[PDB]
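S.K.: Below are the structure tokens for one structure; questions will follow.
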Amino acid sequence: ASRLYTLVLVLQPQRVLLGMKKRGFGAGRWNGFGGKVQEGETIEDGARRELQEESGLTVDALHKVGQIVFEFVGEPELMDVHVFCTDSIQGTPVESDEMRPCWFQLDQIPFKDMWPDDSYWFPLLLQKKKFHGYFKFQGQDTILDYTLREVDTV
Ligand SMILES: Nc1nccc(-c2ccccc2)n1
């Protein structure tokens, strides 16, 4: 019992784009752009669609970088998050009622204001490593247990 989600990081040589979510699940945290995958849509097509919806940016080629499964204790459905990166975008990041994008220098990534799992796998993303992860949360702040391993094929 898992549900597909996407997460996209626009990662350029000296900066990364994050978005501050204004409402719903994850509100108040910086994160990549993503969401649920639709019926009849490929995971990558869903990732591209969500990037546009939430940031205003058009991506063509997305690179698979990771898969992270999230368990929230007391919730039956696991979240199967497919993580992608891109360095080539078109458009200017757009702030909306749902999302405030901002560029960050790589030495200023706002980990204290991100989901806590990001502190484990974001350093792999920055060094161009691919990974498979599993994080068991209690609520939205506490990691009870986790696994995270580098892989050659996502
Ligand atoms: N970084 C991070 N950590 C935990 C959960 C998520 C998430 C990703 C896609 C959709 C909803 C939540 N992202």
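Residue numbering in chain A adheres to Swiss-Prot, whereby the residues present occupy positions 3-156 in order.
Looks like X-ray crystallography, 1.4 Å, at least that's what the header says.
Any Cβ shown, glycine's included, is placed from N, Cα and C.
Sharing the record's features from Swiss-Prot:
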| type | residues | note |
| --- | --- | --- |
| BINDING | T8, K23, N33, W117, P118, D119, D120 | O(6)-methyl-dGMP binding site |
| BINDING | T8, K23, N33, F35, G36, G37, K38, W117, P118, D119, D120 | 8-oxo-dGTP binding site |
| BINDING | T8, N33, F35, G36, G37, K38, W117, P118, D119, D120 | 2-oxo-dATP binding site |
| BINDING | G36, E56, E100 | Mg(2+) 1 binding site |
| MUTAGEN | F27 to A | Reduces 2-oxo-dATPase and 8-oxo-dGTPase activities |
| MUTAGEN | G37 to F | Loss of activity |
| MUTAGEN | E56 to A | Loss of ability to prevent DNA damage. Expected to cause loss of enzyme activity |
| MUTAGEN | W117 to A | Greatly reduces or abolishes 2-oxo-dATPase and 8-oxo-dGTPase activities |
| MUTAGEN | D119 to A or N | Loss of 2-oxo-dATPase activity, reduces 8-oxo-dGTPase activity |
| MUTAGEN | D120 to A or N | Mildly decreased 2-oxo-dATPase activity, nearly abolishes 8-oxo-dGTPase activity |
| MUTAGEN | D154 to A | Enhances 2-oxo-dATPase and 8-oxo-dGTPase activities and increases thermolability |
| MUTAGEN | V156 to A | Slightly reduces 2-oxo-dATPase and 8-oxo-dGTPase activities and increases thermolability |
S.K.: What binding-site residues in the list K23, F35, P118 lie within 10 angstroms of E100 (Mg(2+) 1 binding site), counting C-alpha atoms?
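M.R.: Passing the 10 Å Cα cut: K23.
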S.K.: Quick test of your reading of the structure: among the recorded positions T8, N33, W117, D119, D120, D154, whose CB sits under 6 A from ligand 1?
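M.R.: Result: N33, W117, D119, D120.
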S.K.: Taking every protein chain shown into account, which of the recorded positions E56, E100, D119, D120, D154 has the largest tally of Cβ atoms within 10 Å of its Cβ?
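M.R.: Ranked by Cβ atoms within 10 Å, first place goes to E56.
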S.K.: Since the record lists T8, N33 as binding-site residues, which of them has the fewest other Cβ atoms within 10 Å of its Cβ?
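M.R.: Fewest other Cβ atoms within 10 Å, among the binding-site residues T8, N33, is found for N33.
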S.K.: What subset of the recorded positions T8, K23, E56, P118, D154, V156 lies within 10 angstroms of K38 (8-oxo-dGTP binding site), using C-alpha positions?
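M.R.: So far as Cα distances go, the recorded positions lying within 10 Å of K38 (8-oxo-dGTP binding site) are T8.
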S.K.: Among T8, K23, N33, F35, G36, these being the binding-site residues, pick the one whose CA is nearest to that of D119 (mutagenesis position).
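M.R.: Nearest by Cα distance to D119 (mutagenesis position): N33.
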S.K.: Using Cβ atoms only, which residues of the same chain lie under 8 Å from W117 (mutagenesis position) while being at least 6 residues apart in sequence?
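M.R.: In sequence order, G28, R31, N33, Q142 meet the Cβ cut-off.
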S.K.: Any idea which of the binding-site residues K23, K38 has the thinnest Cβ neighbourhood at 10 Å?
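M.R.: It is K38 that, of the binding-site residues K23, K38, has the fewest other Cβ atoms within 10 Å.
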S.K.: By CA distance, which of the recorded positions (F27, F35, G36, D154) lies nearest to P118 (O(6)-methyl-dGMP binding site)?
M.R.: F27
S.K.: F27 (mutagenesis position) has how many other Cβ neighbours within 10 Å of its own Cβ?
M.R.: 10
S.K.: Let me make sure I understand the structure: which of the recorded positions listed (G36, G37, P118) has the fewest other Cβ atoms within 10 A of its Cβ?
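M.R.: With the recorded positions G36, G37, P118, fewest surrounding Cβ atoms within 10 Å: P118.
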S.K.: For the C-alpha pair, I'd like the distance in angstrom between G37 (mutagenesis position) and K23 (O(6)-methyl-dGMP binding site), rounded off.
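M.R.: The Cα atom of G37 (mutagenesis position) is 12 Å away from the Cα atom of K23 (O(6)-methyl-dGMP binding site).
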